[PDB]
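Student: Next up is a structure, given as structure tokens.
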Number of protein chains: 2
Amino acid sequence: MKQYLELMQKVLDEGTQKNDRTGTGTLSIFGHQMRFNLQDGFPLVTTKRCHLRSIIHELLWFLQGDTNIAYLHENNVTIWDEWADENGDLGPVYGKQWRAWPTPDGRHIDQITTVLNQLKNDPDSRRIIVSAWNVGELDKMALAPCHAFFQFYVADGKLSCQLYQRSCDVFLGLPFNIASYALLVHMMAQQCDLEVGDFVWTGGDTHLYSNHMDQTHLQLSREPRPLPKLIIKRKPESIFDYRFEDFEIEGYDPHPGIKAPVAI
Amino acid sequence: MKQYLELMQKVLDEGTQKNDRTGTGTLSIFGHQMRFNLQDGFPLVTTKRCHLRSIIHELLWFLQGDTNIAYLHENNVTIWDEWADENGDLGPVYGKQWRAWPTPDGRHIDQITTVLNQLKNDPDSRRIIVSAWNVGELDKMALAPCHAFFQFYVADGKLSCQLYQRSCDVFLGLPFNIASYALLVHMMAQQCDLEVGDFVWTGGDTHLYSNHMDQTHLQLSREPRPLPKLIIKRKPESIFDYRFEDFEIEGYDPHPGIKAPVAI
Ligand SMILES: *[C@H]1[C@@H]([N+](=O)[O-])C(=O)NC(=O)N1[C@H]1C[C@H](O)[C@@H](COP(=O)(O)O)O1
Ligand SMILES: *[C@H]1[C@@H]([N+](=O)[O-])C(=O)NC(=O)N1[C@H]1C[C@H](O)[C@@H](COP(=O)(O)O)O1
């Protein structure tokens, strides 16, 4: 995508070399914002094939509050395997905090349901927020949430969403992170009878790993294609009732897939 | 400031009218980012006088973990009066979460001290984050945090910081919110022996209240002045040991103050 390649180019031109947790080494910039009007098309990267099965199943898995990888395996998705313990557990990551953030006084808070209530009863509210950054539980997590905090916004009958992502692996993560949230926006707007508006991505430490340099130069030589169209076939009873096959991505014609090593 | 007036102009040209919690009505945009190189000068608005006493004392008050307004009153700062209960209490807002976020298992976490430890021992970490958005306690707060979540970043010997602000009152709030965080950056870099880098501001629902329209047109006719210089006179033992008079703002020559009604 246009915005995606401009970002890739910017890290190459303007990033400073940095050490990082993994030992891999990176080129990194700090702070960047991109806007996607979800009306122009579904923001799925076309300059390499992205694995939709994985993107979609992760989202469904988040919406369940499942933090164990068994559901991913039943569905042949292995993108979380490097970080699970032998029981296949990741600790109270994403979905646990979305569905059941633990309070100090014993309760559990379902932010997703909270958010549908706000969008159904108080669309102008400026507090329509989901956070994964539960400070009290970071140390139980296999990995701190990279996509940490997001806000919904309604104006003129359209649903918008902004994501704060503290740490972005531009080559491997960002293409999923974008498709994934764009999906949630479509699902949420459907549930709430809204049009889709913009998805705004905001990054903190936005980086390209040092052993993604040939892959990056390869993808930047590619010309982007027309964006696909997302079709949801059925309107489920609830945001928690989507099935993988309710989604149709039509007109998706990427350049070939490009393999790159994961930073563990 | 340049970036500040361009933002003000953008909400006027591009905002949609919105109802809001207060009943006031606003022009609102969603998602905007501005960068301030803290080396070019201290980003204190010059097109109207800003009350430094208030900006500084609020920050000091946050660093204490005080959520009661008594400390502000001892120091003649009344910017929190509209929201306190009769005992002068605001609930577990900003400073409570910065200094003593309560865990579900009984503990309290001091994110500020956590952050100095990360900056002193692991500057490349991409998890140097403070959050005020404690979901478990939002309902105890007099007001949900507007400036909710912020991240530090070190590269080339310089300290940077990005703020996610879910709700920005552009006329009244933003000029404080910016001065205030720019201050924290200077304090933190001093404590950590770093140079100041950039302060990056990221907004969600970024708005101009409808009864700030004449004030806004008035301030946009003003020409911005040279930015002041911030001088810290002493290097205290700790981030918690700053006193109001350790700070000198030199070269600050604003246009006159402009009064506007607070949205309660
Ligand atoms: C993290 C990631 N995730 O864990 O799901 C994601 O969704 N997107 C990412 O970009 N992602 C990256 C950012 C970073 O390169 C590593 C996490 O490392 P730290 O930032 O050191 O925690 O994964
Ligand atoms: C909120 C504020 N604060 O409570 O300290 C601040 O520091 N900056 C703000 O801009 N500010 C504004 C945003 C909004 O206009 C109101 C809060 O209202 P909700 O967004 O409806 O909670 O104060």
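Header lists the method as X-ray crystallography, 2.5 Å.
Cβ atoms here come from the backbone N, Cα and C positions, even for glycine.
Feature list, courtesy of Swiss-Prot:
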ACT_SITE  A:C146  active site, nucleophile
BINDING   A:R21, A:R126, A:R127, A:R166, A:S167, A:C168, A:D169, A:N177, A:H207, A:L208, A:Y209  dUMP binding site
BINDING   A:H51, A:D169, A:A263  (6R)-5,10-methylene-5,6,7,8-tetrahydrofolate binding site
MUTAGEN   A:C50 to Y  Shows 0.2% of wild-type catalytic activity, but substrate affinity is not affected
MUTAGEN   A:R126 to E  Shows 2000-fold decrease in catalytic activity and 600-fold decrease in affinity for dUMP
MUTAGEN   A:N177 to A  Shows 200-fold decrease in catalytic activity, 20-fold decrease in affinity for dUMP, and 10-fold decrease in affinity for mTHF
Student: Using Cα coordinates, what distance in whole Å links A:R126 (mutagenesis position) and A:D169 (dUMP binding site)?
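Tutor: For A:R126 (mutagenesis position) versus A:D169 (dUMP binding site), the Cα atoms are 29 Å apart.
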Student: From A:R21, A:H51, A:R126, A:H207, which recorded positions have a C-beta atom under 6 Å away from some atom of ligand 2?
Tutor: A:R126
Student: Where does A:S167 (dUMP binding site) sit in DSSP terms: helix, strand, or coil?
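Tutor: Once the DSSP labels are grouped into three classes, A:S167 (dUMP binding site) ends up as strand.
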Student: If you skip the near sequence neighbours and keep only those at least six away, which residues in the chain come within under 8 angstroms of A:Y209 (dUMP binding site), Cβ to Cβ?
Tutor: A:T22, A:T24, A:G25, A:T26, A:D169, A:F171, A:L172, A:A260, A:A263
Student: Please list the recorded positions from A:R21, A:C50, A:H51, A:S167, A:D169, A:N177 whose Cβ falls under 6 Å of any atom in ligand 1.
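Tutor: Among A:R21, A:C50, A:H51, A:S167, A:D169, A:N177, near ligand 1: A:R21, A:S167, A:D169, A:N177.
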Student: Run a quick check on A:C50, A:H51, A:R126: which of these recorded positions have any Cβ-Cβ distance to chain B under 8 Å?
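Tutor: Only A:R126 pass the 8 Å Cβ test.
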Student: Whole-number answer please: how many Å between the C-alpha atoms of A:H207 (dUMP binding site) and A:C146 (active site, nucleophile)?
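Tutor: It is 12 Å, counting Cα to Cα.
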Student: Cα of A:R21 (dUMP binding site) to Cα of A:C146 (active site, nucleophile): how many Å, rounded?
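Tutor: About 14 Å separate the Cα atoms of these two residues.
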